[PDB]
Amino acid sequence: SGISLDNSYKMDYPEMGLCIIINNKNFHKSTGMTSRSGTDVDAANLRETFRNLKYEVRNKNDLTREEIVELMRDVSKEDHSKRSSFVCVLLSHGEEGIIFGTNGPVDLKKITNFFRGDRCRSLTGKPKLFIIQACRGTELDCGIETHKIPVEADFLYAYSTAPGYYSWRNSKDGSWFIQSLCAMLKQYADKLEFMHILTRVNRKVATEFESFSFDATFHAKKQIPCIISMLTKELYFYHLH
Amino acid sequence: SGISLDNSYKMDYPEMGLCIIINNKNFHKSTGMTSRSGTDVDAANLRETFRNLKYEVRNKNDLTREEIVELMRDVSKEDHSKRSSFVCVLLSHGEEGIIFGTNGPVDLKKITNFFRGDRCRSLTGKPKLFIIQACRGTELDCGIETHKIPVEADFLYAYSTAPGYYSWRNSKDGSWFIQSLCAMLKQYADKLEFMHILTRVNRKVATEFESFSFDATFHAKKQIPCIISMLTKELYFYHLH
Amino acid sequence: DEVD
Amino acid sequence: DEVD
Ligand code: NA
Ligand code: NA
């Protein structure tokens with residue numbers, strides 16, 4: 001056959017892959033972590049959005065740290081040979097490097113290690129996407145007026161916010177980042193490479209949202225999401241028939 | 001006039017911008033840091049590569065931590081009003097979050113803060129690119145067979161290696177990452193959006209390089225670079241006449 | 001608006 | 001090959 005290029009991940013396997021959504025709304029009282037009003041709106045929006053991208057969506061609600069680890073271990077041990085990609089969405093409290101189960105923290109490194117190129121062989125060479133709506137610290141952005149492959153290769157972290165910063169969630173509309181991510185996937189998943197979709201998400205969050213608070217400390221604050229790419233190819237959710 | 005889109009940064013200002021290259025090869029004996037053989041090859045390759053992209057390149061060699069801070073402060077206080085973008089390349093030892101001057105460390109946060117949207121007003125809304133060849137830790141990748149905008153917006157960090165990992169430099173050929181970055185910029189800067197160029201860099205480093213060492217600890221190791229994007233638009237180094 |  |  002004619003000249004061939006391989007600048008993009010093969011996304012025409014029989015299945016697009018799993019979309020695991022971990023939706024942590026209610027936390028154990030002893031942790032002192034507040035309920036995350038609005039996160040169900042996020043979880044429902046993600047379920048529909050990735051359903052239309054033909055992902056096999058699994059929604060899990062209010063998981064302990066132990067349940068999060070066991071779920072991700074179990075998922076990593078499935079046979080993904082017929083799947084193009086893997087997506088995990090984490091909706092919870094967090095700090096830098098950490099996502100919270102309902103009763104305590106989980107290292108993000110422990111979650112993502114289960115999917116290393118050497119530990120999940122049926123996902124080696126395939127994009128592994130981790131989409132994280134959670135705080136990364138307590139900073140606030142005041143804004144300004146205007147033969148082998150590496151085991152860490154082929155991961156993408158779509159973080160809702162910059163390192164060190166809070167992330168914003170609206171109790172009625174859902175989180176700024178997940179709202180914007182789903183809108184941009186709905187509009188551009190049949191049109192744009194994934195990094196370009198995520199860049200539109202960056203602009204939408206950065207330009208269309210500002211916090212409103214009776215507390216001057218938390219009022220009029222802004223947010224920029226953070227794309228972390230170890231991908232080795234372009235990622236398009238569509239393929240050519 | 002007709003329908004208008006603004007999905008990409010305006011790169012047709014009179015000047016493309018500064019390219020500051022900090023090339024730290026020789027360190028003060030008291031620090032105990034080794035000389036970085038091969039880094040001059042990197043610095044020369046970057047100078048030529050960004051010269052052909054029409055950047056105003058400034059090469060600085062063997063700067064102390066004090067000189068690095070003073071240089072970046074001074075650069076941030078220049079009038080960039082007629083410049084499209086800003087590029088800083090750091091070639092040195094490092095650890096997570098840190099780049100070394102010849103006599104001690106500098107927080108990357110301190111360097112990049114000078115260019116925040118609220119602190120460098122003539123670069124607000126313009127892409128600020130930080131390209132970092134330096135270690136981020138001591139891990140080794142064994143590989144596997146096959147109205148306001150946020151002050152942190154519009155930064156891009158092109159890291160040579162994953163968080164927590166060593167980065168590899170060849171004493172004769174230069175660093176894996178800088179070698180590959182310059183090659184991909186030479187080949188695709190007139191063809192591809194910058195995130196897609198950097199993705200090709202990820203694949204080139206991940207597939208074409210493996211360490212050779214008489215020390216089994218350091219032998220047969222691999223590397224994946226790490227793209228961190230807070231950009232709000234697509235970045236093309238060319239523009240339409 | 002709330003933070004996570 | 002050397003590390004940084
Ligand atoms: Na958000
Ligand atoms: Na390198």
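Along the chain as shown, residues are numbered 1 onward.
Header entry for method reads X-ray crystallography, 1.7 Å.
Cβ coordinates come from backbone N, Cα and C, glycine included.
Counting only same-chain residues six or more apart in sequence, the Cβ atoms lying under 8 angstroms from the Cβ of B:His93 (active site) belong to B:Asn24, B:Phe27, B:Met33, B:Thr34, B:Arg36, B:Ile99, B:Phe100, B:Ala134, B:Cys135. For B:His93 (among others), the entry in Swiss-Prot reads active site.
Neighbour count (other Cβ atoms within 10 Å of the Cβ, all protein chains): 25 for B:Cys135 (active site). Among the features that Swiss-Prot reports, active site is placed at B:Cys135 (among others), with the record citing similarity to another entry.
For the mutagenesis experiment B:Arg169 to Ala (Swiss-Prot position 207), the note given by Swiss-Prot reads: Abolished ADP-riboxanation by C.violaceum CopC. Cβ-based neighbour count (10 Å, all protein chains) for B:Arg169 (mutagenesis position) stands at 27.
According to DSSP, B:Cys135 (active site) is assigned to coil rather than to any helix or strand. DSSP assigns B:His93 (active site) to coil in the three-state reduction, placing it in neither a helix nor a strand. In the deposited model, 10 residues between B:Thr146 and B:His147 are left unbuilt, and the Cα atoms of these two flanking residues are separated by 49 Å.
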